Amino acid sequence: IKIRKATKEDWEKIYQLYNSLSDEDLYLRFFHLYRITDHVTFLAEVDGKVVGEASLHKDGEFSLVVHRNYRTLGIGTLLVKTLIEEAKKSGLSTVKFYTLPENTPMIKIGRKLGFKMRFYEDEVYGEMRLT
Ligand SMILES: CC(C)(COP(=O)(O)OP(=O)(O)OC[C@H]1O[C@@H](n2cnc3c(N)ncnc32)[C@H](O)[C@@H]1OP(=O)(O)O)[C@@H](O)C(=O)NCCC(=O)NCCS
């Protein structure tokens, strides 16, 4: 399980990962964007195949997705920890995420990592002040 920073040359690999995900997975991966309508990306690789992708934006917001067959192995948690580390190195004041209330796995990660949660019927908001 290797976690590395993504480069422009990884676009094709990420594209293939996305093509294998469900519409539900993609909806959750870009939840906030769907709701309201530079960045650093990390990938989780098994062999030479990207099985997980996580991105951090300049405003502290992050998101990620792990292929269904590679879930519950701790990858999502490791990717979020990687993003938090990146956020601290880049001097961000806060990191945050948005998802659906039914997304138990993500909320579990958020809570165990220290994120303060705000719940609503249409969405949930997690946030952690770093500075
Ligand atoms: C949310 C997501 C990244 C989690 O990734 P993952 O690799 O499975 O994460 P982890 O293995 O670190 O597990 C996270 C926790 O959720 C739990 N979990 C997994 N499946 C579960 C299920 N069906 N019910 C309950 N809990 C579940 C894990 O057991 C673990 O428990 P813990 O936090 O006490 O250790 C993954 O499910 C995913 O890609 N989902 C679709 C995209 C998405 O929702 N992205 C979120 C963006 S903010």
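We're sticking with Swiss-Prot numbering for chain A, so the shown stretch reads 5-41, 53-146, in order.
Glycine too: its Cβ is placed from the backbone N, Cα and C atoms.
Annotated CoA binding site per Swiss-Prot: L79, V81, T87, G89, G91, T92, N118, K123, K127, in sequence order, evidence recorded as experimental evidence. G91 (CoA binding site) falls within a helical segment according to DSSP.
For the mutagenesis of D29 to A, Swiss-Prot gives this note: Modestly reduces acetylation activity. The structure shown keeps the original residue. DSSP assigns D29 (mutagenesis position) to a helix. The Cβ of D29 (mutagenesis position) has 16 other Cβ atoms within 10 Å, all protein chains considered.
Quoting Swiss-Prot on the mutagenesis of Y31 to S: No effect on acetylation activity. Shown in sequence order, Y38 are the residues of the chain, 6+ apart in sequence, with a C-beta less than 8 angstroms from the C-beta of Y31 (mutagenesis position).
Experimental mutagenesis at this site is recorded by Swiss-Prot as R33 to A, annotated: Reduces acetylation activity, affinity to albA1 11-mer peptide and has no effect on acetyl-CoA affinity. Over all protein chains present, the Cβ of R33 (mutagenesis position) has 19 other Cβ atoms lying within 10 Å.
Annotation for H36 (mutagenesis position): spatial neighbours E76, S78, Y113, criterion Cβ-Cβ under 8 Å with sequence separation of six or more. One mutagenesis experiment catalogued in Swiss-Prot, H36 to A, is accompanied by this note: No effect on acetylation activity.
Record note (Swiss-Prot) on the mutagenesis of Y38 to S: Reduces acetylation activity.
In Swiss-Prot, a mutagenesis experiment is listed as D53 to N, annotated with the note Reduces acetylation activity. Here the Cβ of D53 (mutagenesis position) has 5 other Cβ atoms within 10 Å, regardless of which shown protein chain they belong to.
Per Swiss-Prot, mutagenesis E68 to Q is noted as: No effect on acetylation activity. Taking all protein chains in view, 23 other C-beta atoms sit within 10 angstroms of the C-beta of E68 (mutagenesis position).
For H72 (mutagenesis position), the same-chain residues that are 6 or more apart in sequence and have a Cβ closer than 8 Å to its Cβ are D53, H54. Experimental mutagenesis at this site is recorded by Swiss-Prot as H72 to A, annotated: Modestly reduces acetylation activity. Modestly reduces acetylation activity, reduces affinity to albA1 11-mer peptide and has no effect on acetyl-CoA affinity; when associated with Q-76. Reduces acetylation activity; when associated with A-76.
Among the mutagenesis results in Swiss-Prot, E76 to A has the note: Reduces acetylation activity, affinity to albA1 11-mer peptide and has no effect on acetyl-CoA affinity. Reduces acetylation activity; when associated with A-72. The residue drawn here is the original one.
Cβ neighbour count for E76 (mutagenesis position): 18 (other Cβ atoms within 10 Å of its Cβ, all protein chains included). Quoting Swiss-Prot on the mutagenesis of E76 to Q: No effect on acetylation activity. Modestly reduces acetylation activity, reduces affinity to albA1 11-mer peptide and has no effect on acetyl-CoA affinity; when associated with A-72.
Under its mutagenesis entries, Swiss-Prot includes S78 to C with the note: Modestly reduces acetylation activity. Within 10 Å of the C-beta of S78 (mutagenesis position) we count 21 further C-beta atoms, all protein chains included.
Counting only same-chain residues at least 6 apart in sequence, those with a Cβ under 8 Å from the Cβ of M121 (mutagenesis position) are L32, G91, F112, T114. In Swiss-Prot, the entry for mutagenesis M121 to H or Y states: Reduces acetylation activity, affinity to albA1 11-mer peptide and has no effect on acetyl-CoA affinity. The structure shown retains the original residue.
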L79, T87, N118, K127 screened against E68 (mutagenesis position), Cα within 10 Å - retained binding-site residues: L79
Filtered recorded positions, from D29, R33, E76, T87, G91, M121, whose Cβ is under 6 Å from an atom of ligand 1: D29, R33, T87, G91, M121
Maximal Cα-Cα distance (Å) across residues annotated as binding CoA, namely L79, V81, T87, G89, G91, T92, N118, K123, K127: 18
